[PDB]
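Have a look at the structure below before the remarks.
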Amino acid sequence: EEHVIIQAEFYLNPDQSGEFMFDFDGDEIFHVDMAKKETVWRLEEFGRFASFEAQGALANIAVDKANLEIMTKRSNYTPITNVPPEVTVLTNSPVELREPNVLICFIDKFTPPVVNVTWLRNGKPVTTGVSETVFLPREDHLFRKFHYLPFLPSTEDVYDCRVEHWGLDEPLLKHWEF
Amino acid sequence: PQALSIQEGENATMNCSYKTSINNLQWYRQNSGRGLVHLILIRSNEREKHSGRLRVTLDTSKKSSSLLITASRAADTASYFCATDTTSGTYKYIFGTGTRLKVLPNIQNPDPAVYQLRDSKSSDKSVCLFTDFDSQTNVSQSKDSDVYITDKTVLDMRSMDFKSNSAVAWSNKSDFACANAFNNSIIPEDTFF
Amino acid sequence: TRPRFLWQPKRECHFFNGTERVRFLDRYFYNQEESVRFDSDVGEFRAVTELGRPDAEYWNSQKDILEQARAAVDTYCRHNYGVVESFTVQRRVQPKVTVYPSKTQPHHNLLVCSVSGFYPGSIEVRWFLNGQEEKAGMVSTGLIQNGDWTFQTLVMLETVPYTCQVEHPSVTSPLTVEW
Amino acid sequence: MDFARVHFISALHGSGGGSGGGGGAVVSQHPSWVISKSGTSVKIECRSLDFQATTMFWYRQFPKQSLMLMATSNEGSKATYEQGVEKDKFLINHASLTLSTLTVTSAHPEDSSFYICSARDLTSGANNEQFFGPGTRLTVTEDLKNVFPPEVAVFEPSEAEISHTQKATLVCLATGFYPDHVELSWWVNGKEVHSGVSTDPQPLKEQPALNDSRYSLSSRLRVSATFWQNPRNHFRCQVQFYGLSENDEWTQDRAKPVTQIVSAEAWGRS
Ligand SMILES: *[C@@H]1O[C@H](CO)[C@@H](O)[C@H](O)[C@H]1NC(C)=O
Ligand SMILES: *[C@H]1O[C@H](CO)[C@@H](O)[C@H](O)[C@H]1NC(C)=O
């Protein structure tokens, strides 16, 4: 009714990529990154109040890997059906001329949780300064993801969010300008 | 810390309080020096739990558990502790204050006596043996401080289904006699020499 | 181009009236379809598709797994709540309230109240003209999650030329901006 | 990362199976017994063998009283220490995920205690599962000069006993040992027996007043009547002593009190 906490995880084959995160009312508390084997709080300030040992989640994912391979065989190898994402781009706050802001690429309502994403300024890919969330769950059991780009607003630049997904025939190219 | 509880072949009920709101509570027994045998665990949602001769109550209202052990054997003699992790906290288990339990056998056919035993070979330096006395007899410490007297202990002869109490008194004093080796409240019946 | 296979465990706790009532779900999803679940209000595992049957059947046969699952409501949910409560349940962030005129293609033709960077989600934005509430003639974006523990919304009034009043848990008295 | 921990639900193994990785837990604590001179460091190792621990726990216990938690060890890095509790009169090193080391830095007679470690299985999550080691029984003395191995004698049963109870009680006597580091076992005809034995639970100081007097322990083996009375039977009292290591300093005339087994023997008569 009023509050919901979900421990949400997945494992995906043959990509061999797993995730593990806690969610509060549709916001990430933290996740553990498998590669770096460390637990990452969504807000720095959370980590000062609570602890989580990453090696617990890593152990959980191993079992998830094990279990997925049972269900794949149990189903006679029936694949997931791709649901293409739904991209939309908006600003963190009202856009003032040359007052610092954040562009948000909002990637919604999709499965499986693999997505290639690129920011472009004036058609040129932006490597540095970028930030992202992991794959967040949904009640309909599709996935959700945020990409972020802080910027100085100006007449000069156009921006794009290029999103690739297996459900998409064509790479989705969502435009924003001042 | 340490409350003491003493009995025969009857039911033993032992209590264990704790300081914080809880998740898991685990009961342990310990003998002496080393030990530590995990017995049972009850969780903060459960009230009652049965396993073997053991039974656990939990009453989170009064932050208290009870351990009932039902057909008490001699080998139930131990310290009994219960340990608890606090909810919304760290992983740590903290140990409650404990109960020392003594289970004494039923000496149905007592024949209390003190016997003299000699070493071979050498020296000689003899021991006295107080034995076959009923479980209601306390053994006290030595009159002369250079005499040594152990506490009473139970022997189980499994092959005969027979239990006996015993205590040992010894000295390397030349004049040390078994006749008045004990001199500290015994049953006035014993065979001598 | 290769076929893909996906496995989502979801372990959820649903809190009511604080912690007074709690409902715990253990939910497993092969591809998109749910297969087996434990439901604290049911008391054992149930299959929801024929795939999940052997899992449900086998977990139900284990006294300890079942005892653990039934404990989660206290030993996991209520635990975790008390750990994160401070900075999640009691989190409160003031909105920043901007009003500017806008166009949709013509002066121009509508007013926008912009409310950004607030938490939690529940908010009441309303338009006023000369003390009277303008109930009809206004459109909204709805509530928008930014993904960083802030929400944002835009509530637009269409009248050609005013007060925006924003009520929210974070402030003891409603925020107004006048135009 | 601070104090309070978010729990996770441990992932179950599906039908299809089955226990898979671990499924069990023993921890080992070494050394089991220690004798050190006051002023020297003492080092205790806590190992998880079957499972993996992110976090281990050190408990101290004195003769009568209960188990005090002292520190929590964590893989990288800090040691916490319960309140409280002398903070850094010991060092804890946990950098192994399988091994945590408690080293007591200085060590004085007041530190003679029972120490025992436990480890949380990191797979457990919400059901917070931990396991204890056998323990370490440390005693520190002002001089290693004071260390004595047990003298052990076995006493043949009374002829009055057999006449009057139709039973035979042998008593064994381990005498004059320091420290309190023994385990007594009876052996009949090559095999050890528990099957009629009483060793008194704790020994007794032979000079009770004296701060570090020597100890004496007794045991009785009482089996049959006819059994004692055939000369083919071989009764043996065995006392395992734990004393100084080969790396310890020894300068006295008398034999080094190395860890050893001192034994006494008797024979059936008639
Ligand atoms: C909400 O909780 C309070 C105590 O925290 C309790 O008195 C009250 O009965 C609860 N409300 C309902 C709807 O039962
Ligand atoms: C299962 O899938 C395989 C591979 O496509 C196919 O050969 C087989 O006929 C299927 N069998 C069933 C039980 O549907």
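The numbers used for chain A are those of Swiss-Prot, and the residues that appear cover 28-205, in sequence.
Structure method, as recorded: X-ray crystallography, 3.0 Å.
Cβ coordinates are placed from backbone N, Cα and C, and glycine is handled just like the others.
Here is what Swiss-Prot records for this protein:
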DOMAIN    A:112-204  domain 'Ig-like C1-type'
MUTAGEN   A:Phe79 to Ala or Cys  Increases the interaction with HLA-DM complex and peptide exchange
MUTAGEN   A:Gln82 to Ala  Decreases the interaction with HLA-DM complex and peptide exchange
MUTAGEN   A:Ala93 to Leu  Decreases the affinity of the interaction with TCR by more than five-fold
MUTAGEN   A:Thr115 to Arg  Decreases the interaction with CD4
MUTAGEN   A:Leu117 to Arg  Decreases the interaction with CD4
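Structure coloured by features recorded in Swiss-Prot.
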residue  : record               : Cβ neighbours (10 Å)
A:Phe79  : mutagenesis position : 24
A:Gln82  : mutagenesis position : 20
A:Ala93  : mutagenesis position : 19
A:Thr115 : mutagenesis position : 13
A:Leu117 : mutagenesis position : 17
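Secondary structure counts, DSSP: the domain 'Ig-like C1-type' (A:112-204) has 0 helix, 51 strand, 42 coil.
Distance between Cα atoms for A:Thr115 (mutagenesis position) and A:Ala93 (mutagenesis position): 36 Å, as a whole number. Considering only the mutagenesis positions A:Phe79, A:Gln82, A:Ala93, A:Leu117 (mutagenesis position) has A:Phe79 as its nearest partner by CA-CA distance. Between the alpha carbons (Cα) of A:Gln82 (mutagenesis position) and A:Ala93 (mutagenesis position) lies a span of roughly 17 Å. For chain C, the nearby mutagenesis positions by a Cβ gap under 8 A, listed in sequence order, are A:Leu117, drawn from A:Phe79, A:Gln82, A:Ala93, A:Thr115, A:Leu117. Classification of A:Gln82 (mutagenesis position) by DSSP places it within a helix. It is 23 Å from the Cα atom of A:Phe79 (mutagenesis position) to that of A:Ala93 (mutagenesis position). Among the mutagenesis positions A:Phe79, A:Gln82, A:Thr115, A:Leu117, the ones with a Cβ under 8 Å from a Cβ of chain D are A:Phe79, A:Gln82.
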